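Some notes on the structure that comes next.
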Amino acid sequence: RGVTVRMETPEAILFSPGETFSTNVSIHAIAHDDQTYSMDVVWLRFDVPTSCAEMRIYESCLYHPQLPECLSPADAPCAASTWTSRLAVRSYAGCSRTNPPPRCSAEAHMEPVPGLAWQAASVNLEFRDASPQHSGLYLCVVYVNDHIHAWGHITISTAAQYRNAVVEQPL
Amino acid sequence: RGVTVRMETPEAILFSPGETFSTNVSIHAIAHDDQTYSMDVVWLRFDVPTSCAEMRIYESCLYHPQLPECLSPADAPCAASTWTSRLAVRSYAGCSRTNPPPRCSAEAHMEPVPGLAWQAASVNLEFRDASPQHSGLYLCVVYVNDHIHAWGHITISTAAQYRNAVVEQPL
Amino acid sequence: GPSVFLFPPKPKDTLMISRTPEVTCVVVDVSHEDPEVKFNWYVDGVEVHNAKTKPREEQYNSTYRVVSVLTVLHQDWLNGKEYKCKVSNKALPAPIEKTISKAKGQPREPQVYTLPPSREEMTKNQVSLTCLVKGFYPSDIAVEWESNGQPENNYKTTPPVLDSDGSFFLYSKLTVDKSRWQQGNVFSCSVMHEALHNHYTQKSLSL
Amino acid sequence: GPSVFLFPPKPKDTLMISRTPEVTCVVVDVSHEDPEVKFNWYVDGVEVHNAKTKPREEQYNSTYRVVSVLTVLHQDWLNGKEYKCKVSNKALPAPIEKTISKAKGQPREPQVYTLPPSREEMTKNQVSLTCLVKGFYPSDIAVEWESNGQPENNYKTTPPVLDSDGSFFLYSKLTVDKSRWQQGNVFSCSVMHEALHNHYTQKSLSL
Ligand SMILES: *[C@@H]1O[C@H](CO[C@H]2O[C@@H](C)[C@@H](O)[C@@H](O)[C@@H]2O)[C@@H](O[C@@H]2O[C@H](CO)[C@@H](O[C@@H]3O[C@H](CO[C@H]4O[C@H](CO)[C@@H](O)[C@H](O)[C@@H]4O[C@@H]4O[C@H](CO)[C@@H](O[C@@H]5O[C@H](CO)[C@H](O)[C@H](O)[C@H]5O)[C@H](O)[C@H]4NC(C)=O)[C@@H](O)[C@H](O[C@H]4O[C@H](CO)[C@@H](O)[C@H](O)[C@@H]4O)[C@@H]3O)[C@H](O)[C@H]2NC(C)=O)[C@H](O)[C@H]1NC(C)=O
Ligand SMILES: *[C@@H]1O[C@H](CO[C@H]2O[C@@H](C)[C@@H](O)[C@@H](O)[C@@H]2O)[C@@H](O[C@@H]2O[C@H](CO)[C@@H](O[C@@H]3O[C@H](CO[C@H]4O[C@H](CO)[C@@H](O)[C@H](O)[C@@H]4O[C@@H]4O[C@H](CO)[C@@H](O[C@@H]5O[C@H](CO)[C@H](O)[C@H](O)[C@H]5O)[C@H](O)[C@H]4NC(C)=O)[C@@H](O)[C@H](O[C@H]4O[C@H](CO)[C@@H](O)[C@H](O)[C@@H]4O)[C@@H]3O)[C@H](O)[C@H]2NC(C)=O)[C@H](O)[C@H]1NC(C)=O
């Protein structure tokens, strides 16, 4: 029953300033029943300080970003565990096995970011004349009925700004 | 070991004077070893007297047309059991599993018959502006190393001249 | 005079909600004397304005190639809406219009059957894994292979062939090292089509 | 001005010694005012004279269609000999020449494997019988089906697809009643190709 979402994407994209490129995330959704559902493909962006040896993604926190330990992450400057602004969101409504994800597209939002844009009818992000300002840790999170069904991370940056991202998970 | 030859063709072709048509015999040869062999596709034509109720083909005689009982068939005027002239012969030499029948074509002969001809690179007979003179019992015999490996008969004629052909065989 | 060619979106872009399908209106043989081209797009007669022009490209054979891209909605395309592109240029007596949309006809779900390699093929160094996809309509489809969640790129797929019942069928052949097959490795045939539940289905094959 | 198209003989005519292969030189757009067309045929440069002209045919679109047919020898074609047709007509500033011959490349024997229907298919009205013909070169081939020496006409064959090793492969699907297959009936895949022993091979399929 319900819906299954599977995401595929490289963990990093290294770019040199001035280049134009886009992410290459693959997302498939399988509706096991005829229940109607909503879907949101959300892109989150995290600052990666120069002084950080690596970024730490608090996986369990993605599901409850409002818990105390998630709002105030111990690895504080180098942790992806909660968010306020969402870089971009593509929403779907009235989705079903018979009215599948592309067809149930409804809304799309994106923060004003120089050189950033949606590659038309796609969940991927496109970077034009990329610059150091675009470097950071990006997460693509897929919600179905307001619950995360899949997620992935991509460190998109220049070589000098790059810091390995590590997923902190439960046992 | 040796060669296997299989022939396929309708037993009769009824034509009306003035029509142009050709036989539609199918012949496949399978060389089971690498021994070299010769092949001859021979067409025989037999007169079918008006007074004959039917034509009789002495099958065993095809293999030994020089035996007394075959040279002087008991059903005399209505029997196909021996021959002198061959209507047409397409010969093959130096044939083998690796140098198969079409490629080993060597010679071709055909008696001068008004309106009769070989349909170019084919074992079939072509009749142009067919006339009653063409009516008769035709046999296509395939020899491999001078021994019959397959044979078939076709009564080619106008409706008025047509006489059923019967194969007289051993028990 | 210029010539126009209107292309449909990729099958995978229309079937995956994580992708963005688009119709492409390509104009060739554009002259240097008059390279300015006007585009008018319509969807079921209603004119739309969200199309973008790709950067102009010199072809080196005395002409330019001007292209306009229109993003479409997965459901709009799948629902059989018609997209018309009108091209106007001073070297053209009258505007040129091309129209394209999904193939019309009731969509039918493809039946997918995986077929193991013939026992006779085991004498060879590599073997053939077959995947028969039949009874589908329209012909817009995507077929791929994988093992252990990893994509297998060593395959060839026949183009869709029209069957006697008005549906399409095809065959996909993945070639793998005989050793891999004889060891029990599981391989899967992934098919994407609009008539499948959630536009996807996967069929496995193993010894 | 007239146009010329040179066609190779049928695969079955080159592979069966009981048939007569021929090259056809077709001239279209022949004008009503000057339909006289001269043909000059060559085989490896050497001019030949046994060609015949097919009867002229009115196309009803203001032009005639003039055709010349040249009979060829099975071995000459299979051996890669080149056939050139030169077409001259008053409306032609200079004679037009087209050349055609067998595809060049070492011939490779096709491997034929019959594949039975999937277990999953055993619940439908009709089952699919597959025949995989791979590793062949050139693409000139003929594939048919039969049962009890009788031809089965209910099949579809994919066009040859170029494999990653420079050879061709294809799939043929015969659709039959589950009953027939269940009963133990014997069905066969007949393949004709120059590289096969005797240009022939049959592969049986049953339980
Ligand atoms: C001057 O040069 C021009 C440029 O040519 C260059 O390449 C060579 C030709 C060189 O010799 C040199 O000249 C140049 O460097 C030349 O333009 C060509 O003109 C042709 C005739 O006018 C024209 O032919 C038509 O081709 C159509 C098919 O086009 C596609 O396939 C060809 C070959 O594979 C490819 O080159 C084209 O670019 C097309 O490719 C498709 O493009 C679309 C759109 O971008 C892709 O779809 C989108 O893809 C994106 C990718 O991210 C998204 O996925 C999006 O969702 C999709 O929508 C698609 O994937 C891609 N497919 C392929 C396979 O690559 C035929 O359809 C057409 O035939 C039809 O119509 C005619 C007439 O009605 C009929 O006769 C036919 O029967 C049929 O009905 C026709 O053949 C060439 O396409 C064109 N080449 C280019 C590159 O534009 C020009 O003529 C030259 N002029 C002179 C005077 O010399
Ligand atoms: C005036 O009207 C003419 C006739 O029009 C009418 O006929 C219809 C077919 C339509 O054309 C329709 O409008 C009308 O009702 C018209 O002639 C046409 O002109 C075309 C362009 O000049 C020309 O195009 C070429 O076609 C080649 C393929 O032709 C074959 O296939 C088509 C169908 O698929 C068929 O119609 C043709 O007759 C050809 O068929 C082949 O015929 C040969 C010879 O008979 C067969 O081979 C022999 O068969 C015998 C038994 O019959 C023995 O077995 C022997 O051993 C064999 O050798 C063969 O079996 C058969 N095959 C098939 C599949 O039927 C293309 O190859 C060619 O493409 C090349 O060139 C173009 C450029 O021109 C490139 O773009 C391509 O990439 C490629 O390089 C090209 O498309 C048509 O062939 C021609 N039709 C006919 C019947 O002649 C004429 O143009 C009109 N003119 C005006 C001003 O209006």
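For chain C, we keep the numbers from Swiss-Prot: what you see runs 120-326, in order.
For this deposited structure, the header notes the method as X-ray crystallography, 5.0 Å.
Keep in mind that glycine also has a Cβ here, set from the backbone N, Cα and C atoms.
Annotated domain 'Ig-like 2' per Swiss-Prot: C:121-220, in sequence order.
The number of other CB atoms found within 10 A of the CB of C:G120 (mutagenesis position), across every protein chain shown, is 10. Experimental mutagenesis is annotated in Swiss-Prot for C:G120 to A, with the remark: Reduces the affinity for FCGR1A about 40-fold. Abolishes binding to FCGR2A and FCGR3A. Impairs ADCC of virus-infected cells by monocytes. Decreases binding to complement component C1q. Decreases complement-dependent cytotoxicity.
Classification of C:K205 (mutagenesis position) by DSSP places it within a strand. Within the same chain, residues at least 6 positions away in sequence whose Cβ sits under 8 Å from that of C:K205 (mutagenesis position) are C:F158, C:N159, C:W160, C:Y161, C:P214, C:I215, C:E216. Per Swiss-Prot, mutagenesis C:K205 to A is noted as: Does not affect binding to FCGR1A. Only slightly affects binding to FCGR2A and FCGR3A. Impairs binding to complement component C1q. Impairs complement-dependent cytotoxicity.
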